[PDB]
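One structure is given here, and the rest of the page talks about it.
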Amino acid sequence: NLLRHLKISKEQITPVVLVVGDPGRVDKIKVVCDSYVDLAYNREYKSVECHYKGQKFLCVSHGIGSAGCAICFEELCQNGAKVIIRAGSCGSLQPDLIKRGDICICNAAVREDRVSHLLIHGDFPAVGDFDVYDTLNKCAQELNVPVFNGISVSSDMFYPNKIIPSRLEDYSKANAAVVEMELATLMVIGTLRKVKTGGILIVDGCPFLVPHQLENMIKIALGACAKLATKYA
Amino acid sequence: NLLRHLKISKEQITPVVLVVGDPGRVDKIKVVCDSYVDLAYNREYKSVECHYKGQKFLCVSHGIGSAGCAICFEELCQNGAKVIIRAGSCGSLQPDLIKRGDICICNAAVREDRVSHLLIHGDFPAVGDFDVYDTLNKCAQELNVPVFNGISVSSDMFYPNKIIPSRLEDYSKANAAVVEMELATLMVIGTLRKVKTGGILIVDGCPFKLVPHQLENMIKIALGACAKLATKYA
Amino acid sequence: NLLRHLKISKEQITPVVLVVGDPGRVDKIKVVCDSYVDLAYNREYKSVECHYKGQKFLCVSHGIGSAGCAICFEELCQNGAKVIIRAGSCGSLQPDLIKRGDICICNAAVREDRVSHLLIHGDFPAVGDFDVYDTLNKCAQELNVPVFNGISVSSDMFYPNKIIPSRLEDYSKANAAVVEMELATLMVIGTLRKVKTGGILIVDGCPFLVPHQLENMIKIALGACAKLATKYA
Amino acid sequence: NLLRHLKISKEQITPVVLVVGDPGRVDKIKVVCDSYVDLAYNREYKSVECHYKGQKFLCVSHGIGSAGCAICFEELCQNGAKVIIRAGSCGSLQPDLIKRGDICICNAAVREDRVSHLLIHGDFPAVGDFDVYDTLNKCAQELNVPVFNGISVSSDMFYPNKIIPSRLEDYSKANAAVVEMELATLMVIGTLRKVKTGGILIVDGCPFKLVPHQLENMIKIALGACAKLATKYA
Amino acid sequence: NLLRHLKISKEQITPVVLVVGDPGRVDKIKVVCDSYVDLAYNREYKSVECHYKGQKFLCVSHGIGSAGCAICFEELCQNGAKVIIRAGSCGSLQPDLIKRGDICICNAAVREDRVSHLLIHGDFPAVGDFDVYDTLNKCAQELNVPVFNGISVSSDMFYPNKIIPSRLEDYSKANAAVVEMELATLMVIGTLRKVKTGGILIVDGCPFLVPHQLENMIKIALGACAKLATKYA
Amino acid sequence: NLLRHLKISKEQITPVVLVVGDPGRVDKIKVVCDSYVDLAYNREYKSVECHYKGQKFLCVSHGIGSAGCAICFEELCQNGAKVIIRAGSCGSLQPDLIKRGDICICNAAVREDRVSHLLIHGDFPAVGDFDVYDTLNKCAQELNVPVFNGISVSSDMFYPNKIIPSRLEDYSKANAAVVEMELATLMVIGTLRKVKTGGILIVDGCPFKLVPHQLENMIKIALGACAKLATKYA
Ligand SMILES: O=c1[nH]cnc2c([C@@H]3N[C@H](CO)[C@@H](O)[C@H]3O)c[nH]c12
Ligand SMILES: O=c1[nH]cnc2c([C@@H]3N[C@H](CO)[C@@H](O)[C@H]3O)c[nH]c12
Ligand SMILES: O=c1[nH]cnc2c([C@@H]3N[C@H](CO)[C@@H](O)[C@H]3O)c[nH]c12
Ligand SMILES: O=c1[nH]cnc2c([C@@H]3N[C@H](CO)[C@@H](O)[C@H]3O)c[nH]c12
Ligand SMILES: O=c1[nH]cnc2c([C@@H]3N[C@H](CO)[C@@H](O)[C@H]3O)c[nH]c12
Ligand SMILES: O=c1[nH]cnc2c([C@@H]3N[C@H](CO)[C@@H](O)[C@H]3O)c[nH]c12
């Protein structure tokens, strides 16, 4: 009995899920786990079950964009997911400090989408679970990988025009660290459906992927998923 | 030197483009053509040059959702596309009149997204080009396929909640025909970058509570229109 | 039994109606038809029945402004009108291309009013019926009159101040052709009440009437009304 | 050299102006005066110089609706008017207390228009000048005409629909007295251009569900106030 | 039986109430009346009953800020207050004309708060009662004290940042006289609960207290309260 | 040279500040410390330097409400504060789970104010610093005090009306724990001025329909956290 977009079953959904933008990235992640079980591939949603450090968790892709990743997150949350960690890339809003290849672990986001607003009034915060943020940070410490922490702007516009000015400059003076396209949506949906969420991002651009740094980030994401998967096993 | 997301080059972009959501649909479309050439497949964006009735145009996937599809449309418009037609599925907002399997060709859309709003004020209409619309309707007549016309609601929310009421009921009473997730964004981006746009949709569901020959028909109409439109660019 | 503002009866309303801003313009239009029947004149609303090319249709005035023309359109739509075509003047938002005296046939509009927003959420498009737009364009071809096509900004402000900046510059970079004060309102009301609407405008100003060009525009409007009136006779 | 819409010249504008919606009302008002002079009639704008109690002031029509009347008010304010009083009709939002034929003199209005918002932020109040208000009320006392005071809702929507609920019910509970279509716009334009404004209204209807002597009385009060106010401009 | 924040009883509330920002100011006001009766002091809300010119009225403090003064005004209005006059300080938005120490009597305000908007749609005017404004002005005439009249901007921001621009410049070109932080809130709450309100302010700053001028302002406020208290005695 | 409202000087501001609403609460807190020094009392702002566990930090009152408390937070942040913890009371929005007397330590807030919006766009989150949050939670563990975590609604409206429905019901369904009037403003101001913030609240009421030892416990936790945090500033 299958989920409309993900095309996996309720009983295939693990408590912990690592989510990812590029479907290609699922393939490159499962290959560094102890083993894996391919589950489904429909549209941009590729589902693979990972086995790492004695634990098991899904890794699922959602494509680019809040509306498309919302479908993913809703299907996960309405069907037994308890923890969802986003691993992806972003641009830097503090180019003096946060540089290409740097890793950012985020605790909150700017809701520059539409879905979240159709779900709850705009005054509501897009904010992550602390345990998840704490686990991610602690893993980065163990693995001896320096990270930044901060707020991400989650904006549905990648390409600005010359008519309405972009708000990236504002949000950067407001001390937002980075910009991507999915994190706020995950956070709001998670809060609404009692799922614990978090975000780890690698800087790939300076709108204002370094091979070994990407490998570190993935180690952190996977470690954190395994650490949190323990509490549910 | 390649487009950041689509991973094709400016020269590979034909004047007319057919756009679809599901990357799987690109492969089902290309075999209905006379011949084709695979160009690229990056993330949710699969690119293929189609050859139909002596004409040559791309077919490109954009995934689900306004933000993800805006990246596709922008890369296309900034690099030479002149006509972009969306072909996809949708839900009925008129379940007494418009039923699972029916085809709707839309002239305008409700902007229930965000990208379009980060680009111009919300008071600005999401409209399609009337030639594209007219071409689509005329193909539907030549191929003897009955077809609805109307307005689509393009909403970023597929799965509603119990706190903020959905606006579908509202837009239904306002005579919006049909609901999906991409058309408004296409239209506004097309208008701002001087690209003619249009959309054709097959009803796959009824959110109030795919037919193979009808899907085949819709693809036929879409491909027919693309060819007719490619004709006027030598 | 009379309509509250128009002061005509249900049975006096024809399927096709040409609407116009200046009440004076009704008088100048009826005089170039084959014959006419004056119906009423209340406030700014002058109603005259026209007979042209074997067809009959109302021609009605509504004054300047969205709130006042809404009353007109609502009384028409709630009482049997099936097609309403707006004929009027506008300013140009592309002064290099669209010049004083030029004719523009419009398919959609910017909803810079209030009525439409009190009727339906702002995300809803103000857009015309294609058959109407097609008929208008085809008439312009027959009569050998070159026209432009495009989006009109319908704005309730004619006179800007120096505090809030006008959006005309924005909407012009957005590729809007022209600016007037009624078209979006007609379009939204029409869509809401299953009436087919359209707009033909003559450029009279460059905010950013050429005697023979006005005569052409009126020929087009009247031809189009007669062509569409046929389908209902 | 004439005003674009009103078709009168700057010199023809008197310090005090009486404004009305119906162009037909201008003609009914001028004959109640001592004498008058027709000035112009263009579109919905009819202009007449009135002479009442040794005083001289214009009476001008503006049609229905905020956008159409804003053009009138702006042309007047930009060219020398100092006081503008609106006299017109309205509906009751307090049908137990305020009944068909009653007269209301309003100090402030709800801005349910658009023009005012394209001119300043919505947080800005639509208020009248208190002298004008006071003069109107004092005339009502001298002429022994009972009168209500309160806030008017100025709404661009006369004919509501079944999709977006009207806000009249709301504003009624908020103690707004009365409803019409022009006052808010007058007030805001007056405030921005340093012109003193006021309004007096006769109730012609009850949108929840014209009395000749009451209308005569209201016009008397309006003309009385205009004369008293024209007095202080030599 | 006591009010939740003010900690006074229904029967202690007089028909007329003078309200004030600084709790310290209550102490300095009661001392220039004929006599007084201290009632309560809870949080920032100090309540004292004043006896002046044969009349009696409360004088109550509410602190700085719309949210905090709303609590005060609601407790007063829901418990028998009929007239509430605000006496306080403000900055000047017309620095050429309205100078430090000048007195302004206000009839309306810009609703740059949140409470009023949670109570009623933003299109609703924040406007005072005329009798109150008239009384205040007439007292200023008797006492031979020159005053200004105008609209006050009531804004919840005292300290602007460099990201979103302040609207004070706009509201000043719009001909607003002064800026403070409570008046619009009083006016809206008053209108909603059939209480007559008014405002008298002394200019203390030029964001864009003169000892004898403050004394004048207080004389005016007190006179006006006594004059209005008569109608209810 | 003194701060305009707080009436203390830049040098008197310690890196860590404890903030409370009720000026009366400052006096009840200082006596629970090892020693203290009164600094100032102006309007609703009472300032006192506290000494607890060898550490030194201010305690300052800010009255009720976002606008009044923003003045306090801004004066503190502009003049050297590094950590600001809010300790106060609140209502339950989860009355089956969170009961009168329970303590909630909040990580984030709903921005139902205005100040925060005049400072940055509403899409920006009101979040606390996670160290502050973590410190507070750890103190609660050391002192063996059970404690809730969650999101607070910070609303400028204490007394709702019958015209515009309150949004508490909504935010409750959205899993907001608790409701008060200051936290969102603190958080946003902290984020914009690079100051770490947090909040701890005791439930005093149930707006759907103070326990002394629980209040004592909450103050203990707050003071404990302040000391632990002051430690890292020599
Ligand atoms: O500089 C950027 N701006 C906006 N999005 C992204 C991204 C992420 N990558 C995808 C689009 O490039 C999308 O998933 C977004 O979240 C990386 N860098 C940037
Ligand atoms: O009933 C519907 N609601 C919203 N979207 C869709 C669609 C289309 N399919 C995809 C998601 O189901 C998306 O691209 C959307 O445009 C088909 N039916 C519906
Ligand atoms: O340049 C213009 N700006 C705004 N409206 C108009 C108009 C039209 N004429 C009337 C006001 O001048 C009104 O009906 C509007 O629709 C002509 N030119 C312009
Ligand atoms: O009940 C009413 N609702 C809205 N407007 C009006 C009016 C006035 N009459 C005109 C339209 O009926 C218009 O100028 C408006 O201001 C009288 N009664 C009502
Ligand atoms: O220049 C000013 N701007 C904003 N508020 C005030 C005030 C008033 N004083 C208090 C804050 O300084 C507050 O009650 C506000 O209403 C005096 N001057 C100004
Ligand atoms: O149930 C409540 N709603 C709103 N505020 C509060 C408070 C706090 N107490 C003060 C007002 O009662 C204010 O500072 C607010 O933050 C306790 N309980 C509630």
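Going by Swiss-Prot, the residues shown for chain E are 3-210, 221-245, listed in order.
Determined via X-ray crystallography, 2.8 Å.
From the backbone N, Cα and C atoms, a Cβ is placed for every residue, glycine too.
If you look up Swiss-Prot, you'll see E:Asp206 marked as active site, proton donor. For E:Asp206 (mutagenesis position), the same-chain residues lying six or more positions away in sequence with a CB closer than 8 A to its CB are E:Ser91, E:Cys92, E:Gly93, E:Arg102, E:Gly103, E:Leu221.
Feature annotation from Swiss-Prot assigns purine D-ribonucleoside binding site to E:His7, E:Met183, E:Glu184. Of all Cβ atoms in the protein chains displayed, 20 besides its own lie within 10 Å of the Cβ of E:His7 (mutagenesis position).
Swiss-Prot lists E:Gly23, E:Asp24, E:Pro25, E:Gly26, E:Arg27, E:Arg45, E:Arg88, E:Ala89, E:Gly90, E:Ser91 with the feature phosphate binding site. E:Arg45 (mutagenesis position) carries neither a helix nor a strand DSSP state and counts as coil. Proximity of E:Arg45 (mutagenesis position) to non-local residues of its own chain (separation of 6 or more, Cβ distance below 8 Å) is seen for E:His7, E:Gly65, given in sequence order.
The mutagenesis experiment E:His7 to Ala is recorded by Swiss-Prot, whose note states: Slight decrease in catalytic activity towards inosine and 5'-methylthioinosine.
In the three-state DSSP scheme, E:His7 (mutagenesis position) is classed as coil. Quoted from Swiss-Prot, the note on mutagenesis experiment E:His7 to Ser is: Slight decrease in catalytic activity towards inosine. Slight increase in catalytic activity towards 5'-methylthioinosine.
What Swiss-Prot notes for the published mutagenesis of E:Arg45 to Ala is this: 1300-fold decrease in catalytic efficiency for inosine as substrate. Loss of catalytic activity towards 5'-methylthioinosine.
Here the residue is the original one, while Swiss-Prot reports the published mutagenesis E:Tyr47 to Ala with the comment 790-fold decrease in catalytic efficiency for inosine as substrate. 4000-fold decrease in catalytic efficiency for 5'-methylthioinosine as substrate. Around the Cβ of E:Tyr47 (mutagenesis position), a 10 Å sphere holds 26 further Cβ atoms from the protein chains shown.
In Swiss-Prot, the entry for mutagenesis E:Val181 to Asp states: 4-fold decrease in catalytic efficiency with inosine as substrate. Reduced affinity for DADMe-ImmG inhibitor. The structure shown retains the original residue. In three-state terms derived from DSSP, E:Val181 (mutagenesis position) belongs to an extended strand segment.
Quoted from Swiss-Prot, the note attached to the mutagenesis of E:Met183 to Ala states: 20-fold decrease in affinity for inosine. Loss of catalytic activity towards 5'-methylthioinosine.
Listed in sequence order, E:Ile66, E:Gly67, E:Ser68, E:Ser156, E:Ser157, E:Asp158, E:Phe160 are the same-chain residues at least 6 apart in sequence whose CB falls under 8 Å from the CB of E:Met183 (mutagenesis position). In Swiss-Prot, a mutagenesis experiment is listed as E:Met183 to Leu, annotated with the note 17300-fold decrease in catalytic efficiency with inosine as substrate. Reduced affinity for DADMe-ImmG inhibitor.
A mutagenesis experiment is reported in Swiss-Prot for this position, E:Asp206 to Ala, and the note states: 200-fold decrease in catalytic efficiency with inosine as substrate. Loss of catalytic activity towards 5'-methylthioinosine.
Cα-Cα distances to E:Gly90 (phosphate binding site) place E:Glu184 within 10 Å, out of the recorded positions E:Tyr47, E:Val181, E:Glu184. The DSSP secondary structure for E:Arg27 (phosphate binding site) is helix.
You'll find the Cα of E:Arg88 (phosphate binding site) roughly 14 Å from the Cα of E:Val181 (mutagenesis position).
Proximity to ligand 5 at the level of Cβ atoms, with a cut-off under 6 angstroms, picks out E:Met183, E:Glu184, E:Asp206 from the recorded positions E:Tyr47, E:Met183, E:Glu184, E:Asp206. Sequence-distant contacts of E:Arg27 (phosphate binding site), defined by Cβ-Cβ distance under 8 angstroms and a gap of at least six in the same chain, are E:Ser63. Around the Cβ of E:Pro25 (phosphate binding site), the same chain contributes E:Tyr43, E:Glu46, E:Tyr47, E:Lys48, E:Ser63, E:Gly65, each under 8 angstroms and 6 or more positions distant in sequence. Less than 8 angstroms from a Cβ of chain F: among the recorded positions E:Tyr47, E:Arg88, E:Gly90, E:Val181, E:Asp206, that describes none of them.
E:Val181 (mutagenesis position) sits 14 Å from E:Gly23 (phosphate binding site), taking the C-alpha atoms as the reference points. For the segment bounded by E:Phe210 and E:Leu221, where 10 residues are absent from the model, the Cα separation is 17 Å. Over all protein chains present, the Cβ of E:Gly90 (phosphate binding site) has 23 other Cβ atoms lying within 10 Å.
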